[PDB]
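Engineer: Okay, here's the structure, questions in a sec.
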Amino acid sequence: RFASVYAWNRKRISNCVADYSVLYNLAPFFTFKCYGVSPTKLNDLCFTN
Amino acid sequence: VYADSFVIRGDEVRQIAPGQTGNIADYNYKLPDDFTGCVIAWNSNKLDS
């Protein structure tokens, strides 16, 4: 079950390894709308949260 | 003029943009980022399946 528009759910993720290679086919990500950071080079940056 | 034609499963029709990785492209045929030209793509489920 997901959340409503006025009660969206918010989760912080920390202390793991950002691996989006398996996130390519599975969770197919129909939108390439990433403009702040280019999604092709997503794995080369380190995020504090 | 060079026309390069083939058929790919419809999950990654928009992946054929130049300078982009992807399992159907980085291990079959890739496209340089300085490419000039056009892309044509359409559905052909009933002519083949």
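To match Swiss-Prot, the residue numbers of chain A are left as they are there, and the shown ones run 346-394.
We read in the header that electron microscopy, 4.0 Å was used to get this structure.
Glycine too: its Cβ is placed from the backbone N, Cα and C atoms.
Under its natural variant annotations, Swiss-Prot gives A:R346 to T the following note: In strain: Omicron/BQ.1.1, Omicron/XBB.1.5, Omicron/EG.5.1. A natural variant is reported in Swiss-Prot for this position, A:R346 to K, and the note states: In strain: Mu/B.1.621. Record note (Swiss-Prot), natural variant A:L368 to I: In strain: Omicron/XBB.1.5, Omicron/EG.5.1. The unchanged residue is displayed. According to Swiss-Prot, the natural variant A:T376 to A carries the following note: In strain: Omicron/BA.2, Omicron/BA.2.12.1, Omicron/BA.4, Omicron/BA.5, Omicron/BQ.1.1, Omicron/XBB.1.5, Omicron/EG.5.1.
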Engineer: Judged by the number of other CB atoms within 10 angstroms, which among A:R346, A:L368, A:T376 is the least packed of the variant positions?
Structural biologist: A:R346
Engineer: Do me a favour and check the Cα-Cα span between A:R346 (variant position) and A:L368 (variant position); whole Å is fine.
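Structural biologist: Approximately 21 Å lies between the Cα of A:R346 (variant position) and that of A:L368 (variant position).
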Engineer: Which three-state DSSP class does A:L368 (variant position) fall into?
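Structural biologist: Note: A:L368 (variant position) is coil by DSSP, not helix or strand.
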Engineer: Between A:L368 (variant position) and A:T376 (variant position), how many Å separate their Cα atoms?
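Structural biologist: Between the alpha carbons of A:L368 (variant position) and A:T376 (variant position) there are 13 Å.
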